[PDB]
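Everything on this sheet refers to the single structure shown next.
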Number of protein chains: 2
Amino acid sequence: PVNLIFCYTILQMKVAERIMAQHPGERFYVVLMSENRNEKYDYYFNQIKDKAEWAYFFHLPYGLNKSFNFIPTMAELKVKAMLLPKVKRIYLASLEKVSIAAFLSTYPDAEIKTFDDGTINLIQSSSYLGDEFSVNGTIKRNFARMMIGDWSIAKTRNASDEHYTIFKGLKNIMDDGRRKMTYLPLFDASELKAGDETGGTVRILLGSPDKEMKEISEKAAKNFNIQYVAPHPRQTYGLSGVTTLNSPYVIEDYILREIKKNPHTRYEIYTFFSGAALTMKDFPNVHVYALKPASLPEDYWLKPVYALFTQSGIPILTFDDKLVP
Amino acid sequence: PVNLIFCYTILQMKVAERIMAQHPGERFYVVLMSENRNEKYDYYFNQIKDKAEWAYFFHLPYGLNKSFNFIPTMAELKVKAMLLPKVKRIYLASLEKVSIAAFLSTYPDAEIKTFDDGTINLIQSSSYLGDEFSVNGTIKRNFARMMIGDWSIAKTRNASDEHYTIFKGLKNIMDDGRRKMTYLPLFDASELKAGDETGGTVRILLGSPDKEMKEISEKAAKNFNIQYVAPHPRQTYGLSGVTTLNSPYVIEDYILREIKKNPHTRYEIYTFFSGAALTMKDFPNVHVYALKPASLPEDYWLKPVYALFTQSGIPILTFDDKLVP
Ligand SMILES: Nc1ccn([C@@H]2O[C@H](COP(=O)(O)OP(=O)(O)O)[C@@H](O)[C@H]2O)c(=O)n1
Ligand SMILES: Nc1ccn([C@@H]2O[C@H](COP(=O)(O)OP(=O)(O)O)[C@@H](O)[C@H]2O)c(=O)n1
């Protein structure tokens, strides 16, 4: 159980030091956020790093703060005035209307538009009311409590008149009557020239970011005879006995390039319920499979995941990982 | 006149690219804010940096985001759950209740306490109603409009039950009946052992951060025969013909050390109305002077500055800079 202190000036750091020296028995994490860095600043930051359990110094880009901790002069007013950019419109993920809400309000006349955060846009309001979410003090209740509140503010607090979704035909949480829904497809399957699938089958497993799916994954690769793993961008460890595909592209892009180059090849994409299955279903010559490992709990994925997948036409294969050496 | 786009995932960056490619004639600044960095992320960031008029990639500290752009698994819920720190209390500058407001609300049961931003705490509510601030479309009106709103939310939106001020005897903007005011003195003048001022006078000019006070400053140093300049921490250029004092300390600290070491020396501190004069007035053997250059406009400092200074007992000297070679 910790205390936080936030600073943005040297004198505020001296205050942080007085506050800590007054609570010798307490734990402190201390964040300095400042546009300036120099000998003077560091010296007082490092004084705080020596007393705090943890300390971080965000070195922000010049002119992000349009207010002042001091009383400004006509000079200091004019400079900030004429560097403050002139802002007509702002685009952001729906949930960023919550977390970058304080910046939004400093541009009250900017027209706002949002786009999907990701697959989290696809869980509809009522789903967060399910029994799955309604036990108490549980980790699933706290999540639902949170999203319900966050979506509320994203929908009701800084009027934005349009929402971009990348998912064709699945109801969006932001489709609330208060805004235009626009479909914006990220991926161009035309000009690919994909024909009949002769000359072979390439099998790829999508990697999981959970370091704990390493052994399930390796078994999946063996069971279904998959040669390649496409690692998750949030993924950090490796699989043994499976050729990892190293590439700067995300999977969808990489697969689009391969189809262009290999227009007769059957592509099989296996995934533990990654969002990619949803963006990829309709790709020509691509066949997507959800893998549901029997050894994980049933509640390891939220009920809405299963619904979304079968609603989207993706096979959910039961996989008996425990029967694989 | 610009458009902003904010992202926190690769797919959101692809959306940013579609949005820009659809407004070829518009200017874009694009910010990616992400906890992960790698080949995959950079590649898509650099794609955006090639189309945007400007682009910046904040590489945030792990686990700052307690929500999800994807639908999380029981694993992904548990990990975030048990890394999310346990937070009892949060300390921050009064105005940071506005700018870090969205983080505050994600800790609804944390007890909150504030401290002064700086001298800006000393301008009282009504002062922002002055004629000085009440012409229209002016830069001074916009400032007052802004502070009035910011103070309102700092005072009324995330109940905090105590405010620390570093200024003894000057009314604080946060002294609104809704909270305890506590004086927290930053600076220990006792144990200094300052005696009668014999053995000489040391004169120091406080540097201005306005690169445009360079010539006024140099003249001040010459006029009043000041040998040393203490440069501002926000200050970035140098003075000619004045020995700059290089030190990691801020002025108050540095002066405290000097008095200990030189307990019979008279210290004269000259300043164009820096906040330091307010924290320093009562230091033993320190005599502070405000310098008001005749060649600047009268409205270069806000009326409340002058009031605060004379209210605080600091001499305001008229300085005829134009009469100095
Ligand atoms: N192995 C993988 C998995 C996901 N992805 C990308 O990650 C996106 C969504 O994955 P997800 O729902 O498991 O979690 P997040 O990626 O939204 O963080 C997909 O649309 C793919 O572009 C990938 O490139 N390779
Ligand atoms: N030449 C100077 C001027 C200010 N300062 C520090 O800056 C603080 C306030 O200066 P100010 O009101 O001109 O503007 P800010 O410093 O609040 O940004 C003082 O309390 C000093 O600690 C300094 O160390 N040296």
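FYI, residue positions are counted from 1 along the chain as it appears here.
So this one's X-ray crystallography, 2.8 Å, going by the header.
Positions of Cβ are set from backbone N, Cα and C atoms, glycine also.
Cβ environment of A:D210 (mutagenesis position): no same-chain residue six or more positions apart lies under 8 Å away. Feature annotation from Swiss-Prot assigns active site, proton acceptor to A:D210; the stated evidence is a curator's inference.
Annotation comment: Swiss-Prot describes A:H232 as active site, proton donor. Secondary structure at A:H232 (mutagenesis position), as computed by DSSP, is coil. For A:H232 (mutagenesis position), the number of other Cβ atoms no farther than 10 Å from its own Cβ, over all displayed protein chains, is 19.
The Cβ neighbour count for A:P233 (CMP-N-acetyl-beta-neuraminate binding site), using a 10 Å radius over every protein chain in view, is 21. Among the features that Swiss-Prot reports, CMP-N-acetyl-beta-neuraminate binding site is placed at A:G207, A:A230, A:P231, A:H232, A:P233, A:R234, A:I251, A:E252, A:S274, A:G275, with the record citing a large-scale study or a structure entry.
The secondary structure of A:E76 (mutagenesis position), as reduced to three states from DSSP, is helical. A mutagenesis experiment is reported in Swiss-Prot for this position, A:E76 to A (Swiss-Prot position 124), and the note states: Decreases the binding affinity for the donor substrate (but not catalytic rate).
One mutagenesis experiment catalogued in Swiss-Prot, A:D210 to N (Swiss-Prot position 258), is accompanied by this note: Loss of catalytic activity.
For the mutagenesis of A:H232 to A (Swiss-Prot position 280), Swiss-Prot gives this note: Decreases the rate of sialic acid transfer. The structure shown keeps the original residue.
Among the mutagenesis entries in Swiss-Prot is A:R234 to A (Swiss-Prot position 282), noted as: Decreases both the binding affinity for the donor substrate and the rate of sialic acid transfer. In sequence order, A:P209 constitute the residues six or more apart from A:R234 (mutagenesis position) in its chain with CB-CB distances below 8 Å.
For the natural variant A:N46 to K (Swiss-Prot position 94), the note given in Swiss-Prot is In strain: 406Y / NRCC 4030 and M982B / NRCC 4725. There are 12 other Cβ atoms within 10 Å of the Cβ belonging to A:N46 (variant position).
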Out of A:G207, A:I251, the listed binding-site residues, fewest other Cβ atoms within 10 Å surround the Cβ of A:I251
Other residues near the CMP-N-acetyl-beta-neuraminate site, CB within 8 A of the CB centroid of A:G207, A:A230, A:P231, A:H232, A:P233, A:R234, A:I251, A:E252, A:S274, A:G275? A:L206, A:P209, A:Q235, A:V250, A:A276
For chain B, which of the recorded positions A:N46, A:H232, A:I251 fall under 8 Å by Cβ? none
Separation of alpha carbons, A:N46 (variant position) and A:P233 (CMP-N-acetyl-beta-neuraminate binding site) (Å): 34
Neighbourhood of A:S274 (CMP-N-acetyl-beta-neuraminate binding site) by C-beta distance under 8 A, where only residues 6 or more apart in the same chain count: A:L206, A:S208, A:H232
Give the maximum pairwise CA distance in Å, whole number, for the residues A:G207, A:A230, A:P231, A:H232, A:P233, A:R234, A:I251, A:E252, A:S274, A:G275 listed as binding CMP-N-acetyl-beta-neuraminate. 15
Provide, as an integer number of angstrom, the distance between the C-alpha atoms of A:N46 (variant position) and A:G207 (CMP-N-acetyl-beta-neuraminate binding site). 41
